[PDB]
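The structure under discussion appears below in the form of structure tokens.
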Amino acid sequence: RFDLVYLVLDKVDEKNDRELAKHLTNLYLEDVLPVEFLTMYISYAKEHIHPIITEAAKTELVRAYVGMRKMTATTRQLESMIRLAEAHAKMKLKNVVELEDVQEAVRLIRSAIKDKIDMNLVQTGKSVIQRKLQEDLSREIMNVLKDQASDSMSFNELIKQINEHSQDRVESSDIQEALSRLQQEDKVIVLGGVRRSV
Amino acid sequence: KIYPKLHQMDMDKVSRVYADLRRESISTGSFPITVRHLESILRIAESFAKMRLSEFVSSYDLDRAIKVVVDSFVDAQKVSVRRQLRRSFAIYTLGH
Amino acid sequence: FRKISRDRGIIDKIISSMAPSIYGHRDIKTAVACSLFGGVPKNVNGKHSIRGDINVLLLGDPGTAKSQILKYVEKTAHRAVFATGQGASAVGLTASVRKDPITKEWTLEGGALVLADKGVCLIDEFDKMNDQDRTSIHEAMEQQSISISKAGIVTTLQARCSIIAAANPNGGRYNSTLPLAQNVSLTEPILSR
Amino acid sequence: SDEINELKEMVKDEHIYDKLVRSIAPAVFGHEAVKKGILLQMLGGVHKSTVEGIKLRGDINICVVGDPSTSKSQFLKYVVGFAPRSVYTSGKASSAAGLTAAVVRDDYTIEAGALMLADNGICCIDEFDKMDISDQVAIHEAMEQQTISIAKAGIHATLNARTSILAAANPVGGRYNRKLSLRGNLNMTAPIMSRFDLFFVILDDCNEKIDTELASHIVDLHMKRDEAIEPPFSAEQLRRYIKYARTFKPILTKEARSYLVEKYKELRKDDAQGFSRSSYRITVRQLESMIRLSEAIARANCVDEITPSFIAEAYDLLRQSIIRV
DNA sequence: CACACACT
DNA sequence: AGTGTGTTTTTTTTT
Ligand SMILES: Nc1ncnc2c1ncn2[C@@H]1O[C@H](COP(=O)(O)OP(=O)(O)O)[C@@H](O)[C@H]1O
Ligand SMILES: [Mg+2]
């Protein structure tokens, strides 16, 4: 629930390395934009302006949110849209939220998105693999039961079979947690160590 | 005021009881049986006799104590052996 | 009490008497009631001794009145204590010493098992609580007394208390086909004692 | 007098249930099941003292498990900022001082507990997957039999833990895992949830349809408009008929008793794939749950007797808290 | 033990 | 003038 996430990457091109290093050279050598006026100006802008959203900007928010749901999207991201639009209304002291305020909010957020949205590590494509992981674990359990007598058998041997054929090298803690989860529904029984079937 | 005493007792009944206790812990569903288990049976007999409130322990009340302890043991077993063990102890169960 | 004692069927009535608000559990009622009565303490040659108190081990599914069974047990045996199990520890339950700034020396802190001594000891949530604390409880119960030698306090306290541990099966459900030791997440020595 | 008239009109009206629900909370989440759970927990149930020592807790133990992104967080903010003497716990951090039982020197004192500040109010904690088990165990004993005590040295005063409880837990990864179901999506243990009567489940999905109506809803709910007001009942009046509902409490009638026992049998059938048609999820603890839920249903009506309609509605709440896997 | 204060 | 009264963090040790 950040308003506007940014990404700072130190991946510099050779020509970009030349340019940045030349900027350093200029910095090395010394060893209109008022800059200072910005602080007092922004203080007075805060003390003066109170942004107001327009119904046109309101519908901008509407279809931006529904699209970001389609192109999934966060309510906090929507409140962030509001904050960004109000902050743009704050710039230039226009005192009123505009359509282009919301549009630049959208463009900045989406530019950060491309880095669907992948917010909070949530991609609609390949969203969850827990179905396949649970089914693979269960199939390995039936394989062990066919191979090894009794429904319950030692966890070390399970760690042995899971890696060779069924799946990659994975810790038995995940399997034990899954078994405890299944027991909490009583569809299966949990032990501890050992994995007993219902 | 009540302090039941084991003045009368069934030595060999308890003897055969602990004998059956043996060669059962060999079962994977069976926990080991030790001397402190026998002392447990004795103190269960004392508790039963106190429950009977007589100042002297009763042999048959002690028998019910044996029955309760052996039933607890049988419940502790794996159900597969539990049936065989309950048939084996049935020679003890009827006396209660 | 004498008149009912000579009345027959008293034992069955007592079994029905213990925790009536828990329908069923005839064997459980029998066990807890006889624990309340407790065995006769025995001592040999003055030094060798046999406990007169009963340590009930209970495995119960969640929501099976175990805590409420304990609550009915207490107020019935007069002298009583409650062990939350997870809440207490090795020091807290068995024997505790507290540094006392007002007096400026280490002082004994009331071990809840000492509070258990002379009365019934309730134990709950024990299958989930700390294992080192469990070993401390083993030590304390073995001699019916707690011996502590630390912080200059070398005292030993008698702990005569009928204890009743409350436990949940692995996953909350005991598997009868499963061996008890596999159904139990705790040590073998404790079930032995 | 106008207060009495408002009570009369609201108890006499047909949809007294869910009218208050629309009145309760910002209702920004359109499901309103969470809000009616909030309603019932407002009404809750009175602690029950049996003839034996087993004094039955009256406060139903409910979860409203949902996402932190979803409206449950805002609903809990509404409750704490509105519901009298309610305790708010963020969830990410747990300090034993804020919990029910704590130790403060000077002589000797006890730090203020959540339930003492609750004063039978709901445990409005959030993110139970995020509170530490070291702090969970404080409420384990507390929500067992309404008993706050400390096994450690001190005064260990028996603080009166008679309070409603709301875990409001957020599962692993915050979002709900359909794979992990209602049970096991979270660290919160089986015994502590075994005390928890109902959960009202958690469901999270992209929900393309909701992106049309409720996505549009958020802005109007929150913005210069922020005027989606739905208080069929005033706040002051809200507390007033909360008090009035607590004045009268339904009791099972013989027909209602038979109806509820048969419906518990139906629950037992519903808990198939087990022995005895196991109580299991809907345990004897949850049998108490149905009893107190039937009490809380039409508690605002202040009916002095439990009716089969209340039992059926509680059954519906059970189902909405069951079938989800 | 023995020397500055506060009256003695 | 009676006679009274005041000054010499650390570190293990739990755990
Ligand atoms: N046979 C029974 N009769 C009556 N109440 C019972 C019975 N079995 C369980 N209960 C109820 O189960 C509830 C849970 O008890 P408790 O010991 O706290 O559960 P847990 O098994 O989680 O430790 C109690 O309120 C008790 O009344
Ligand atoms: Mg209990």
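Just so it is clear, chain D uses Swiss-Prot numbers, and the residues here are 510-615, 620-838, in order.
Going by what the header records, the deposited coordinates were determined by electron microscopy, 4.5 Å.
In case you wondered, yes, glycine gets a Cβ from its N, Cα and C as well.
Per Swiss-Prot, the features are as follows:
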type	residues	note
BINDING	D:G575, D:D576, D:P577, D:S578, D:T579, D:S580, D:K581, D:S582	ATP binding site
MUTAGEN	D:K581 to A	Loss of MCM2-7 complex helicase activity
Within 10 Å of the Cβ of D:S582 (ATP binding site), how many other Cβ atoms can be counted across all chains shown?
19
Which residues does D:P577 (ATP binding site) neighbour through Cβ under 8 Å, counting only same-chain ones at least six apart?
D:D639, D:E640, D:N683, D:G687
Quick one: which of the recorded positions (D:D576, D:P577, D:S580, D:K581, D:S582) have their CB closer than 6 Å to ligand 2?
none
Cβ within 8 Å of the mean position of the Cβ atoms of D:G575, D:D576, D:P577, D:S578, D:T579, D:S580, D:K581, D:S582: remaining residues of the chain near ATP
D:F538, D:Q583, D:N683
Which ones, of the recorded positions D:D576, D:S578, D:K581, D:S582, are Cβ-proximal to chain A (under 8 Å)?
D:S578
For D:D576 (ATP binding site), which residues of its chain lie six or more apart in sequence with Cβ-Cβ distance below 8 Å?
D:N683, D:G687, D:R688, D:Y689, D:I715, D:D717
Any idea which of the binding-site residues D:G575, D:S578, D:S580 has the thinnest Cβ neighbourhood at 10 Å?
D:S578
